[PDB]
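Contents: one structure, followed by commentary.
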Amino acid sequence: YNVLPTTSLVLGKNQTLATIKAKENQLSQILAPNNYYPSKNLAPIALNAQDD
Amino acid sequence: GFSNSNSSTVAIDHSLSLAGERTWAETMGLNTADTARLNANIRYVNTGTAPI
């Protein structure tokens, strides 16, 4: 519950562009097992921010 | 011999001009206080015995 992944944009072999913690636009309240957030019929979410 | 003379010249002009110009320009601005931006690629290593 309250899923906030910490992810990383990487170029090339290991050239990391950025490391971003998921913000409140990117929060997932429930992630039950064998499921997706968001659901498979819906479109995936957008991450475009660096600020808190 | 004594020669007098007197002339009077009356003139008129029309004119066209077709001026075609192609201009190329290039500019490089800089601020000496903010020349460069940095980005580090780093890892964390635990050689200890307890986790942190």
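Chain B is numbered as in Swiss-Prot, which gives 352-403 for the residues shown.
Every residue, even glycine, has its Cβ placed from backbone N, Cα and C.
Mutagenesis annotation in Swiss-Prot: B:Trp375 to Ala, described as Loss of toxicity probably due to faulty membrane insertion or translocation of LF/EF into the cytosol; the structure shown retains the original residue. For the published mutagenesis B:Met379 to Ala, Swiss-Prot gives the following note: No effect. In Swiss-Prot, the entry for mutagenesis B:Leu381 to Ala states: Loss of toxicity probably due to faulty membrane insertion or translocation of LF/EF into the cytosol. The structure shown retains the original residue. One entry in Swiss-Prot concerns the natural variant B:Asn392 to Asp. Its note says: In strain: PAI. For B:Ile393 to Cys, Swiss-Prot lists a mutagenesis experiment annotated as follows: Loss of capability to undergo conformational changes that lead to pore formation and translocation.
Under 8 angstroms separates no C-beta among the mutagenesis positions B:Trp375, B:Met379, B:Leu381 from a C-beta of chain A. It is B:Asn392 that, of the recorded positions B:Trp375, B:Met379, B:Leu381, B:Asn392, has its Cβ surrounded by the most other Cβ atoms within 10 Å.
Here the Cα atom of B:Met379 (mutagenesis position) is found 29 Å from that of B:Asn392 (variant position). For the pair B:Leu381 (mutagenesis position) and B:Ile393 (mutagenesis position), the C-alpha distance works out to 29 angstrom. B:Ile393 (mutagenesis position) has a Cβ environment of 5 other Cβ atoms inside 10 Å. Counting only the Cα atoms, the space from B:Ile393 (mutagenesis position) to B:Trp375 (mutagenesis position) is about 44 angstrom.
With respect to their backbone Cα atoms, B:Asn392 (variant position) and B:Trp375 (mutagenesis position) stand 40 Å from each other.
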